[PDB]
Amino acid sequence: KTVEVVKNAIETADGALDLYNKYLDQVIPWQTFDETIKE
Amino acid sequence: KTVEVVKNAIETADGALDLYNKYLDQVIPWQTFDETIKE
Amino acid sequence: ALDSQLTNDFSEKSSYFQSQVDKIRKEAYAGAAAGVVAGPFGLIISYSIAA
């Protein structure tokens, strides 16, 4: 039960990215931009 | 069990956005506006 | 026919353009604006990232 900190942190960092992008996308509408380009 | 605060908060922040938009949409009917434009 | 339509259809995309770039602002600033939760210095970061 010493390494479990790293593990728990690893998973913390994962969901970090997730929220990061999730917001980054809301912030930078590349979806909307790209889509708009295609059509 | 020190980093778990960040993790828990990360997830708190996630559902924050969610409710945020969820309401923001109820508030700004872009769905209805866009739809209305298309038809 | 082609000309007739391509003319009408072109003005329809030119309308879709601005109506769409709008969607882009509305999506991005509703996003930066969302920085009110974390500090106003967060807005500088957020809004710079966005606008």
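The residue numbers of chain C are those assigned by Swiss-Prot, with the residues present covering 150-200 sequentially.
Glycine too: its Cβ is placed from the backbone N, Cα and C atoms.
For reference, Swiss-Prot has these:
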type: MUTAGEN; residues: C:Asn157 to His; note: Strongly reduces cytotoxic activity
type: MUTAGEN; residues: C:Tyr165 to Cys; note: Strongly reduces cytotoxic activity
type: VARIANT; residues: C:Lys175 to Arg; note: In strain: CH9802
### Task
Do me a favour and check the Cα-Cα span between C:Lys175 (variant position) and C:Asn157 (mutagenesis position); whole Å is fine.
28
### Message
Tell me the Cα distance separating C:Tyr165 (mutagenesis position) from C:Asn157 (mutagenesis position), rounded to the nearest angstrom.
### Response
13
### Query
Looking only at Cβ atoms, how many others are within 10 Å of the one on C:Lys175 (variant position)?
15
